[PDB]
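Asker: One structure, pasted below without further comment.
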Amino acid sequence: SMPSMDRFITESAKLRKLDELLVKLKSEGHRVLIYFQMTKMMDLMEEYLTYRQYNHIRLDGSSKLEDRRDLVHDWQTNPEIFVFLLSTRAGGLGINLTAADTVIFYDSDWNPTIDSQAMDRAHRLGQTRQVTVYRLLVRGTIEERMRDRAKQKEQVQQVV
Amino acid sequence: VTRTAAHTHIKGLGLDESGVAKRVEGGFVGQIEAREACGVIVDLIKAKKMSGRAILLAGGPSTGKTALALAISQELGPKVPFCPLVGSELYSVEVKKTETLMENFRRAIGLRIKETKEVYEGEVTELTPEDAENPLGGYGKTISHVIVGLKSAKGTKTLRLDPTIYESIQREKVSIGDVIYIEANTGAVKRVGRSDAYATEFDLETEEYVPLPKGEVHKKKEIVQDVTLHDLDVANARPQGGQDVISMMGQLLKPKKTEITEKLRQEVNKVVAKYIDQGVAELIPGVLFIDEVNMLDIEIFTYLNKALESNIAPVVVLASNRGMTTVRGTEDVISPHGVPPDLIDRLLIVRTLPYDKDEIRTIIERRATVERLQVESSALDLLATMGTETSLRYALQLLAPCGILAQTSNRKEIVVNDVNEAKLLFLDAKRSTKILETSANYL
Amino acid sequence: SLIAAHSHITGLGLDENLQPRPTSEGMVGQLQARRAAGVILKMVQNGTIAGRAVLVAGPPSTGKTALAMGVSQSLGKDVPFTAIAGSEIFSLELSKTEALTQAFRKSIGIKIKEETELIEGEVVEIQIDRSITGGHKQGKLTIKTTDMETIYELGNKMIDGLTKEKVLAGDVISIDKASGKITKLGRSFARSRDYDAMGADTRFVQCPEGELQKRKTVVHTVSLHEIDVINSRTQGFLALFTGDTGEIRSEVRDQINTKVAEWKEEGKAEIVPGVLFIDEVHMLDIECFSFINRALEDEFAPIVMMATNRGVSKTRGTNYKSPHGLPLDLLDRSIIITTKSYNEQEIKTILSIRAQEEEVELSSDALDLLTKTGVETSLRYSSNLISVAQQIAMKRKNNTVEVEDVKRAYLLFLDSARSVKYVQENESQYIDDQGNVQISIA
Amino acid sequence: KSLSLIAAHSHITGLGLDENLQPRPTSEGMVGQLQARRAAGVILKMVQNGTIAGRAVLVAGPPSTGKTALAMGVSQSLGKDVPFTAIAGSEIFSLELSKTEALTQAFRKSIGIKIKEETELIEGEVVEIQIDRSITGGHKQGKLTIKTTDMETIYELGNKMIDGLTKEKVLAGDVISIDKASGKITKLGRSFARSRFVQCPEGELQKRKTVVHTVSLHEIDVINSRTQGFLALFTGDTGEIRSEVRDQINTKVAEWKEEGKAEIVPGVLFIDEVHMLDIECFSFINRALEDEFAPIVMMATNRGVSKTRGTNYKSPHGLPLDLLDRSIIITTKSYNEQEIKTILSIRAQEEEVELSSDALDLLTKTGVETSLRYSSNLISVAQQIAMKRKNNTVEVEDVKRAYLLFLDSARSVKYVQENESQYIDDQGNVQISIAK
Amino acid sequence: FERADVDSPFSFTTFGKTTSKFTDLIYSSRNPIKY
Ligand SMILES: Nc1ncnc2c1ncn2[C@@H]1O[C@H](COP(=O)(O)OP(=O)(O)O)[C@@H](O)[C@H]1O
Ligand SMILES: Nc1ncnc2c1ncn2[C@@H]1O[C@H](COP(=O)(O)OP(=O)(O)O)[C@@H](O)[C@H]1O
Ligand SMILES: Nc1ncnc2c1ncn2[C@@H]1O[C@H](COP(=O)(O)OP(=O)(O)O)[C@@H](O)[C@H]1O
């Protein structure tokens, strides 16, 4: 017996809720960016995407510089591309994601300024529809403490 | 949301770091001395040195004998094997009771093994058999070799099959464009499914699609396996797993229990000793629990006298609720707890005590809390005095008809009239016996 | 079907506040027992708890099995109801504990949800490639509707389905992907040239239009025992019908329990508990009671309803007498429903319902005489006399049972007490307990 | 090999005797019982001489007085290579074999045949393997450079050796043993080459070794019966082996013995709790003890003037008098305070338990008060109670806590007779309610 | 950290394993118990 694909999805609750919201997100026919913090997080998502056989591309820190040109060009030309796997500080610095609105922050809690740069990348002029920023999280964990620290830093840098 | 059945409010013995039990923690109320003795027994099992130790939980009915054994099982965790059993399971119509007792003794000793696997896996690109010079010679098969081409990520290999391997290749019905998985230890082949490099929706046989495997075609991997000695005994008794004729015909015949000889057990013990000597395997002694031990007859007790003196047998826990009961299979001898004195001399007896009124009340309160019900205090006091009047089990089992009758009147709380209605509808053993005695035609 | 003993009972006859009507759904009388059975029915329908033992006790001819049949009728479909007698446990192939474990595991249903694809289209082209010996079979199928055109690849089982009840390139068929069903809806092409054999005088049907492939969520129920029998060995599906499932090992049951918990966690399958009904439970050994006392404490246990018509009597396997023939350990963990004997009005209403069920028209005086005889003798005797009186009425060619037909049926067929009186008056004619009999009439 | 945690008789390594068969007060884990140990030593000399057969010895005495300990000591002092079949009395009531057939199998499992044979082996270290293959696999050529720590050689290989080396893949650096006659190649491992691990062999490559096989008569009975194979030796379904093949084996064994090709070793058949046998078993034993191919049968029992099973009368030791005529009886005795203290000290040293002196005196007092096995069972519970409070030596109150927690037989009988209204009697009457 | 692997029965066998134009593999499974 092989490692079951559905058992790989269902054993992670964050991936479980992600698979629930992707059903209606693809039923509506939308454009989705998904952010990650680690290489190994985006080294697991495309296996889930092969179950859905979704049109997906990935940009990270190890990608060659020329590929970031034609991937952005294919994003701003081809509308059939669905899933945009993005690193934290790679696609969140000045990249034009104007036709996208649904960003999925898987673990974007490391510092609020990187997250601020991240949602400045998609929420830009030229967007024709409403922007819904999703933030999924496991409750009662170390993410609670780091979300406390992130909210404290948010209020500190927002007041000052 | 969840399901509860006569238990699962008990999570463990609930002791301190010094072994001193609290009054109420972990689903238990009272029974401090028995819980401390069970904690000592749990520590003795975790010491992993003793073989063939036996305790007997002696007490009345409805006093917490099965709950202590289940608390021991949850205290040890799923790592240590735990074999529950009833006294009536040993009488089989396929094999003798001595062999069944030996089987349940060997089923409670576990083993953890780190095992190496040689794997050839990938997508089949080509499959070309070549023929023999004379195929109808009677001796020798039709073909001689088969050439297979496996393609994986960053690798492509070509293999020449033995025909014996090709029989297990063909029996799972592989073809060109199929991802396979050949285990070189036994020759077993798993057909994963069609590769997704080709088309998908043009099929009619509800198949699943798998990408190319990562890494090279030839692999060596480490799988950590958990096993018992009884699994090895029944694997060597009925040999299945090989690619020869006998192991192939063993899968199709009806399975039947047999008297496994002692020589096979000694050979399995020698192989397991060689495995642990190499630093590969680790041995886990466990617990065998037998409830209602009074159902055993004198022959099983006499074999237990021999079986407890072996150097392999695990810790065995027993339970009984008879005062001065004659042993089954005998005609005149009377022994305590239905257990003969020659086995009684090898046990350690743990007494279990009955409860008071307040203990019955807080047990009913915890059971009502666990079953997600709200009970008024006056109804709780009526249930407590009912439990002291008749039985604890009768007061415990009447909570759910009370909940149904409270739900059917559009209410959440349980009141006194609801308890009176449940008293009127359902009876107990004493009122039924009083009806039976003053009856017309054996009512 | 045929008219049975309890064919007139469709339900329990209860209100929404669980208050039983005096005459509803074929059940009259027995208000408290029907109320308690409705409470048990609601407890089963909630499905929250497991392993509760219910005992139904009373005199003979009171309505124990009638109450159990009413509970089983009000239970509805997709909830299992395993009704067995007490003497079915003893077998030469299974042990008592194994038979009781199978009886316990037959009463828990697993509801499994699956995804399937339905294809409905006109058949255009069938290419079947087989080996010389006929072993390896593969092929292609070109199917069409009014809007699209699809070429599928075929497996061995699909070609085996196509070869049975042969389709001939112009028919309209149906395809289920998950079930593998072949259903020939009909023929649309209406070919002129036809071979002398074959002949699809299939009803004419239009060619289907729209989408060729449609998705559907289907659901189906299996039992836990079928899962163990299927996973036991290579040919367990044959053993589900032949009953050759001898002593399934415990490791199979542990792995099936773990996989059922996994299927519940993944949302694929749900668990529906059912009822196990043991009629005449007093015909069981003490080892069976000892096994039941520990099998009732598990999570995967159904609601066990037992029926006893015995008073204080000797427990089987021992030498002491117990109330209801059951030991006090099993009587401690059970709640008891008590049934009570009938009056003349309830007996008259029961006989009226049974006469309506057998489609036998009765006169008023015949009904009063039947009520009087069912008061003196048992109820079952006067219930059985109705069909005999109807046959006697049809012999004289009048379709209404009168008094004299019941009198003739009373004279022709005897009671228990009358037969006891005739035996005790003529004891020399019969073989006694010592084997002595006087055959000669001299 | 022979994995074992701790047994109840694991401290016994044999009968403690001198060269004149006199028992030492304390030797090889056995103390006390001088006359019984001397008689068992004489029985051991009977077994070691091997010139007499079919002698039955009964060991009878009170419970927990060195009977199974004596049998374990005899089995340990017998050594290896001599059959010893230790069965219980309830093990012969089978469902696929009759009682006489199971007793015959247990009798014939205790007589062995000793056969010495010689075989030649090539045990060496592979330096280099060269394989020349064709396109179609018609002709294969092979060179094998193989060595020990003493020599070095190169072998030309034929086609079947090429096939036997490709299967079970041998690489350079391996240590292998080759059998030339049967073609069995075994990988012993890898040599000492860092660049499992075994030592490179020494001496000649082609060695000739003599191996000694001890085959029981039951194994040859299973093999010679053509209806089942040797797997019935492991699966256990021998299934009522006929007497004709037993006669053929009994003739052929004496034929081999006369020609000097094999030797006869007799063994010991031990029947623990012999009183549980049926009368038909005793009637079979009465005639089976007079065969030439019959081992020495030792039976252990503790019953005194009980009912013989299968009959309705009472007999001494549960055995009929015709069987007791065919036996000599060794009788054991109860233990004193000093011997109980010595046994408990030996069991303390066995389980790695450190004991204070006053705790040992308390254990000896409660051992001569209640039982030997009760004090032998408290001694490991008290160690865990000692380890709960983080100290190594078991003190007096550590024994007292275990005495309080865990009961014995007499106190349980006293408490049951005090509160018998809360338990189930013989008649099945119990009271679960507390009030009224 | 720990990726799920192939769930397979434990192989109670000894075979020809490598101590690491085609490759020849041949069925060579034997039983560790020897008579
Ligand atoms: N200390 C306790 N705390 C909570 N529940 C208890 C306690 N002791 C017994 N029970 C309950 O009483 C019931 C009877 O106990 P059990 O040991 O199963 O049967 P018996 O005592 O007759 O062997 C069990 O369902 C258990 O939940
Ligand atoms: N309330 C009722 N409604 C319909 N039929 C009844 C009723 N009470 C009794 N009967 C009839 O009387 C008989 C009762 O016997 P049975 O169902 O075997 O249970 P028990 O043996 O407990 O009386 C049945 O044949 C049934 O037809
Ligand atoms: N002479 C002895 N030397 C050492 N230990 C002994 C001796 N006699 C008895 N014992 C111990 O007493 C216990 C009872 O012995 P055993 O003979 O097995 O009981 P029984 O006499 O009931 O068969 C054993 O565990 C054994 O270790």
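Shown for chain D, in order and in Swiss-Prot numbering: 15-209, 220-460.
Method of determination (from the header): electron microscopy, 3.2 Å.
In case you wondered, yes, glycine gets a Cβ from its N, Cα and C as well.
Pulled from Swiss-Prot, these are the listed features:
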type	residues	note
BINDING	D:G75, D:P76, D:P77, D:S78, D:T79, D:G80, D:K81, D:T82	ATP binding site
MUTAGEN	D:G80 to A	Growth defect at 37 degrees Celsius
MUTAGEN	D:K81 to R	Growth defect at 37 degrees Celsius
MUTAGEN	D:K81 to A	Defect in snoRNA accumulation. Growth defect at 37 degrees Celsius
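Tell me what's around each of these sites.
Answerer: Taken residue by residue with DSSP, D:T82 (ATP binding site) is part of a helix. Taking all protein chains in view, 20 other C-beta atoms sit within 10 angstroms of the C-beta of D:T82 (ATP binding site).
Its Cβ placed at the centre, D:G80 (mutagenesis position) has 27 other Cβ atoms within 10 Å.
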Asker: Other residues with Cβ within 8 Å of the Cβ centroid of D:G75, D:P76, D:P77, D:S78, D:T79, D:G80, D:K81, D:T82 at the ATP site?
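Answerer: Filtered neighbour residues, in order: D:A83, D:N326, D:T356.
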Asker: Radius 10 Å, atoms counted are CB only; among the binding-site residues D:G75, D:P76, D:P77, which position scores highest?
Answerer: D:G75
Asker: Hey, what's the Cβ neighbour count for D:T79 (ATP binding site) at 10 Å?
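Answerer: For D:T79 (ATP binding site), the 10 Å Cβ neighbour count is 18.
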Asker: Enumerate in sequence order the binding-site residues D:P76, D:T79, D:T82 whose Cβ-atom distance to ligand 3 is under 6 angstroms.
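Answerer: By the Cβ criterion, which requires under 6 Å to ligand 3, the hits are D:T79, D:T82.
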Asker: What is the number of other Cβ atoms found within 10 Å of the Cβ of D:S78 (ATP binding site)?
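Answerer: D:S78 (ATP binding site): 20 neighbouring Cβ atoms within 10 Å.
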Asker: Identify, in sequence order, the residues in the chain of D:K81 (mutagenesis position) that are 6 or more apart from it along the sequence and have a CB within less than 8 Å of its CB; answer 'none' if there are none.
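Answerer: Long-range Cβ contacts: D:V73, D:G75, D:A324, D:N326, D:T356.
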Asker: Among the binding-site residues D:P76, D:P77, D:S78, which ones place their CB within a distance below 8 Å of a chain B CB?
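Answerer: Among the binding-site residues D:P76, D:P77, D:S78, the ones whose Cβ sits under 8 Å from a Cβ of chain B are D:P77, D:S78.
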